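Colleague: Here it is, the structure, as structure tokens.
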Amino acid sequence: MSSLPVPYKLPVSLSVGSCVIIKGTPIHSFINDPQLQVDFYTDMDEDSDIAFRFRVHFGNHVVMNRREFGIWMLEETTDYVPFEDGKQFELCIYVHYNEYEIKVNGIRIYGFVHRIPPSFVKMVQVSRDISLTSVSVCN
């Protein structure tokens, strides 16, 4: 009631210069493998292609990938996961001409190069072990 439903599904239109800003807090931190997942889908169905999946294993690493016609492509990872148990974070995903830039609390942690045009994204889903306070899509 203090937070948004998770999983969370938001229709979006993205263009270069757009952003998706997610404010939330890691929860269930006492479980073995707490996670956060953000998916950029090309349609409202969860069976549609995923232009970009950002999946954090808190305290461990992030895995990023894309899905086309049900098939996952080669993933990318980084160990830089500057989140804190029980503390609110600001996760910023900026849509540049060439990549999604991901920032956590003002710090760039990765750039995921576009494999399809970001204008093809129609929905953002946020899932797993967070309390979600706000999602903002820049004008």
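Per the header: X-ray crystallography, 1.4 Å.
In case you wondered, yes, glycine gets a Cβ from its N, Cα and C as well.
Found this in Swiss-Prot, in case it helps:
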type	residues	note
MUTAGEN	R53 to H	No effect on its haemagglutinating activity
MUTAGEN	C138 to S	Loss of homodimerization; when associated with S-136
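Describe the structural context of each listed feature in the structure shown, including burial, neighbouring residues and relevant distances.
Modeller: In this structure, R53 (mutagenesis position) is part of a beta strand by DSSP. Cβ environment of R53 (mutagenesis position): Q37, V38, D39, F40, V63, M64, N65, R66, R67 lie under 8 Å away, each six or more residues apart in the same chain.
Using a 10 Å Cβ-Cβ cutoff, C138 (mutagenesis position) registers 13 neighbours.
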